[PDB]
Number of protein chains: 4
Amino acid sequence: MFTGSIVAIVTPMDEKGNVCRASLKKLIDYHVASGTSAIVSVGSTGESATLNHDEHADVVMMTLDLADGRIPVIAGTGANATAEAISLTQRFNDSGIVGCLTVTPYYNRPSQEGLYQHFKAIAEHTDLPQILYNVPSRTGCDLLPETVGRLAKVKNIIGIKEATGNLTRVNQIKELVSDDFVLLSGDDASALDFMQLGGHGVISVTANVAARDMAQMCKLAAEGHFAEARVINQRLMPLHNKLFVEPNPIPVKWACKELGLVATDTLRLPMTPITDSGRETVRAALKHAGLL
Amino acid sequence: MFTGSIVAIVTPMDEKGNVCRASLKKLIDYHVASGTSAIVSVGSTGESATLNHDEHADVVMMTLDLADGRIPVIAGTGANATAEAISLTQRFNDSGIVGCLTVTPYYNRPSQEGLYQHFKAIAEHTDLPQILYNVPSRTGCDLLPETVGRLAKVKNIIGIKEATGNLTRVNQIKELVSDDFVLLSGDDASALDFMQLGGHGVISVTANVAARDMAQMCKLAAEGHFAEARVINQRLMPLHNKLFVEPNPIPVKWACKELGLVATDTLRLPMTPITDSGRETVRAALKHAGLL
Amino acid sequence: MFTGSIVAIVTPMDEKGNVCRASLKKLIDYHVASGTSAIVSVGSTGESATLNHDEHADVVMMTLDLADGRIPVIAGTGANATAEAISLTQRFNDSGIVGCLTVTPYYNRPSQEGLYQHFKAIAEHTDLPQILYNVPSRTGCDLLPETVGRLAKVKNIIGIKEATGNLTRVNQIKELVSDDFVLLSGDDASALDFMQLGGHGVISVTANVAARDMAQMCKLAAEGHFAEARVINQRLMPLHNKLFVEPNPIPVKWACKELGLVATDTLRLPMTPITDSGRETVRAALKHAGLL
Amino acid sequence: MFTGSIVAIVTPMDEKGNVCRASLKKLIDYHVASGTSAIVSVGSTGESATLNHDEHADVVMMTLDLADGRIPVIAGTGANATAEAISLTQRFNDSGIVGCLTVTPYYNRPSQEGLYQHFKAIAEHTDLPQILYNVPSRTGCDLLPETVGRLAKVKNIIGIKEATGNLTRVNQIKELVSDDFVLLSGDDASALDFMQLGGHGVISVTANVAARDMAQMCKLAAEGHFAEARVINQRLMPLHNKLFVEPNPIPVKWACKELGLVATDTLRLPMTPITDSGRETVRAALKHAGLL
Ligand SMILES: [K+]
Ligand SMILES: [K+]
Ligand SMILES: [K+]
Ligand SMILES: [K+]
């Protein structure tokens, strides 16, 4: 539910750019079959940026329905206005979702005090477990360990998706929070390293197309079998890197379509279709992972 | 008007975070009297992030009404979803605004081709002049001179607010675009340098509280009187820097309240009240500028 | 000899700026008593920058003499001219030193091919074991894992001091080199993390003044007792950070003098004496480590 | 002379890496004929890093001799040990050089106070004009405008080569120093911008192969004819960039050989020969500049 291989699942779309139920069902069946631990619905990889809150909610509810209790579902609930974050979270109160993934406000670059008040207010308006999400390269701000420690004192703030790729954050956060506070990687290429340092799992883009390998890798890591996990990691490393050859989720949607997991690789503007060079790069990575 | 001193105006709020018409009137009267070239309504400094589109539109309409033809108004129209940008833009068609200030999508980090398709589509569906807005520190993406050059070929894409603070961009862009394309600094501390290199004006935070000095500085710059402009710039430099001592528009709103231009310095979360240290810093800068 | 807690030992000086033998002897006795694994003589912390090659060699030979076979000594041999690196290394051929620490050329920013040819040529002119040293913040260049792998194929290139503080390098290098290639941290604040990921020890500044704790921490790490090691790390973390409050080795020399380990904290220009604020910061860190 | 186009001249070498007098003569004759303002002898581009001080001095003396009073010569005198800088400077006292170009210490990352004491001591022990040289990408430290202002008060500290490429530095420094203090760009690609902002000249790599165009460009810039200067700059821009496609001076030495200005393009390790791809890139840039 908040450990192991968690997929930041794509929102598959028809050619008109609306959610494709047949494709979503196929994806969710795949994750259940693959041993994926949970699904993050309408996170970054799910095109939270270009779905309105009604559409977002429709996808989350559809994902929950189709999951049919077989696999836990975490809703993306991020917003750069605290009022909007609260409103979006309230949509899922008493819904069946097991928790929320909520990103530091983007664009407006709040202070560490602002981040504290933001997440505290959100937490106060829900009984749902909250996973903080830090990704400075996308947001323009950086939720530092000290503030994470402050926020971990709030009862329902229970973990962090740390997407900096800065591995020193693992033990910096760990020393300031209780032993049951969950540390999850948001950076596929460093996620095994992140678990080797004490992290409890990954919210993963790669898991969209290598769900089985990712589940296996994280199980091995949790068991302390890092050399064995590393063999899998090495097979997946080109995907971990090349799934960001063009902006996420352009490559991973293409990959999903290539593997027959979704009907179309359609995205919403300003995401654009994969370049020819992109296709070949990603195809090479899939081949390296043994997925073709 | 798209040259000279253009204020990125604060959205003054009462204690409930709602727009304060009386305060907005005072500000607009102040800019009319002080020679400001135009008003950017609900840009970053106007808390675009935390107003919903309906509130956003209300503020722009209120600003047009209060302006009453005395000073041109430019609407902030940025969104990270191309469909949303287009929809927001339509709310202002035939409103009386003279143009739109439209930011590169934030958080989703589109490619250069993505940015091209975003702004092209926005421009296609309006007759209004469009001013592009690049601010990588906030958005996570960087609209490069090559792509600005492509976009400048679109009839109604007329200029750019360049907020990198990287002065090499001025002549990189200038050489790729027609001589009527407007280059506006979005970085107060480097704006005079930007104008000296070929820039046509500034969309300014400092202009909120030093409107007359900014207007004169920009006129002198336009006339080639850089040494004379620089004397004014030097007295404003502490403001140019310290208005960002805490997240914009926290400092400038406090400054406006201290001068009596607005009734309260209230903001919306995740912006929080200025710190005591911040007040001291900002106060000092106002005094250096001769404003208190 | 190339694992555990290795000290990048200061070059203690009299008030005239020349090596102080009495102080060097006291330091070396301290390291023997403390269980320090080896001594790096005239590395960065030893003011390699401001000693000429004759003076450098005198200090290395004095350190070797005073060690008297009780503790292995690694000579700093870095130079940004390959001819000079070769000449400096040749001074120590058949001397008693057990190996060399050789930094990527600084200032002239060679290519990865240049780095390869540099280190290959050096290795070819000596039988001594070579430890590569990467510290981009000081040198302006970055020896990447791929090139490390290339160089590890040379018989006497046997390890790396990785001072980037970028923990992802550990497993990137490890996968490209043989199992007996040594990975050492050059970044005290992340060194435990570095060992947790597979590193074999640290070449440490902190060990100058906390030799016992550092030895104990590294032993615990090598044994897989990371929680226990972490308790020591937490006690030392303020030193790990604050020993760079002013340029290394200004703080650590002051610390050594304060602990009675050296007679004077004299350095050579352009290093300047510790500031008053500096003194208090470092004193607080020593107190936190229980060393006062 | 400390204004206009100043060439950072290559140290031409035979196949053994020894200075080639015949090639150096050709280069000097070329700069005399092409209107270059002065020659910087054994700066970065002259492989200061890989000549020992005696060879360094030989090249400077040979350059004075060949110049034969026809063009002023500035000696590179930088060292990261203040005592060494002073000693090197004395080798040139009463030599006929008109001044020294002295870099911020590299690798040891001194404080601003350290830099102050370094350059003050150097200036004290010579009558020669000193030009400070700031290039953080290479040295690991950054001489800030405040400290430049302090140093400019020293009689014989007369100017600065500012190689950051950060154009805001021009007027930050200018406002802190007297009107006779010389501001010289050390970044070819931004040099015209630097001059437009108030800079007095450039210490240039590009001038090695486009001496006449550089001399005219700088004269036009000095006269305020920026649009006319910019046309020349645009034909040189590919060289300004691609002369750093591989580490300086690898590209410019190859370019000199291709034009027939020098007999061989040999460098000293850790510089290695230009790649085939590099040749292609550089060749293209020469052609764009009209030189081949
Ligand atoms: K909690
Ligand atoms: K246009
Ligand atoms: K080896
Ligand atoms: K002076």
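So this one's X-ray crystallography, 1.7 Å, going by the header.
Cβ atoms here come from the backbone N, Cα and C positions, even for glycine.
Per Swiss-Prot, the features are:
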- C:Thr45, C:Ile203: pyruvate binding site (BINDING)
- C:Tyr107 to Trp: Reduced activity by 95%. Reduced affinity for both substrates. Exists as a mixture of monomer, dimer and tetramer in solution. Has significantly lower thermal stability than the wild-type enzyme (MUTAGEN)
- C:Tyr107 to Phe: Reduced kcat by 90% (MUTAGEN)
- C:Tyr133 to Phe: Reduced kcat by 99.7%. Reduced affinity for both substrates (MUTAGEN)
- C:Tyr133: active site, proton donor/acceptor (ACT_SITE)
- C:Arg138 to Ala or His: Strongly increased KM for L-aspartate 4-semialdehyde. No effect on KM for pyruvate. Reduced activity by 99.7% (MUTAGEN)
- C:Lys161 to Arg: 0.35% of wild-type activity. 3-fold decrease in affinity for pyruvate, but nearly no change in that for (S)-ASA (MUTAGEN)
- C:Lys161 to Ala: 0.1% of wild-type activity. 3-fold decrease in affinity for pyruvate, and 2-fold decrease in that for (S)-ASA (MUTAGEN)
- C:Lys161: active site, schiff-base intermediate with substrate (ACT_SITE)
- C:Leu197 to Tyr or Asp: 1.4 to 2.5% of wild-type activity. Decrease in affinity for pyruvate, but nearly no change in that for (S)-ASA. Exists as a dimer in solution (MUTAGEN)
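Mapped onto this structure are the features recorded in Swiss-Prot.
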residue: C:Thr45; record: pyruvate binding site; contacts (Cβ under 8 Å, 6+ apart): C:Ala8, C:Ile9, C:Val10, C:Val205, C:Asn208, C:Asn248, C:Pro249, C:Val252
residue: C:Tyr107; record: mutagenesis position; contacts (Cβ under 8 Å, 6+ apart): C:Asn80, C:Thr139, C:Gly140
residue: C:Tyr133; record: mutagenesis position; contacts (Cβ under 8 Å, 6+ apart): C:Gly43, C:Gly78, C:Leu101, C:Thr102, C:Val103, C:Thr104, C:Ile160, C:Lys161, C:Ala163, C:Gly186
residue: C:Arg138; record: mutagenesis position; contacts (Cβ under 8 Å, 6+ apart): C:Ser44, C:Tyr106
residue: C:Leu197; record: mutagenesis position; contacts (Cβ under 8 Å, 6+ apart): C:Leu167, C:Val170, C:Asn171
residue: C:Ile203; record: pyruvate binding site; contacts (Cβ under 8 Å, 6+ apart): C:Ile6, C:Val7, C:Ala8, C:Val40, C:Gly43, C:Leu101, C:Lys161, C:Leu184, C:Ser185, C:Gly186
Among C:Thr45, C:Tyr107, C:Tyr133, C:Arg138, C:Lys161, C:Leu197 (the recorded positions), residues with Cβ under 8 Å to chain D, listed in sequence order: C:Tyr107, C:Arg138
Proximal to chain A - recorded positions among C:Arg138, C:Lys161, C:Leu197, C:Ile203, CB under 8 Å: C:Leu197
Where C:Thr45 (pyruvate binding site) sits in the secondary structure, as DSSP reduces it to three classes: coil
All-chain count of other Cβ atoms within 10 Å of C:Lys161 (mutagenesis position): 27
DSSP three-state assignment for C:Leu197 (mutagenesis position): coil
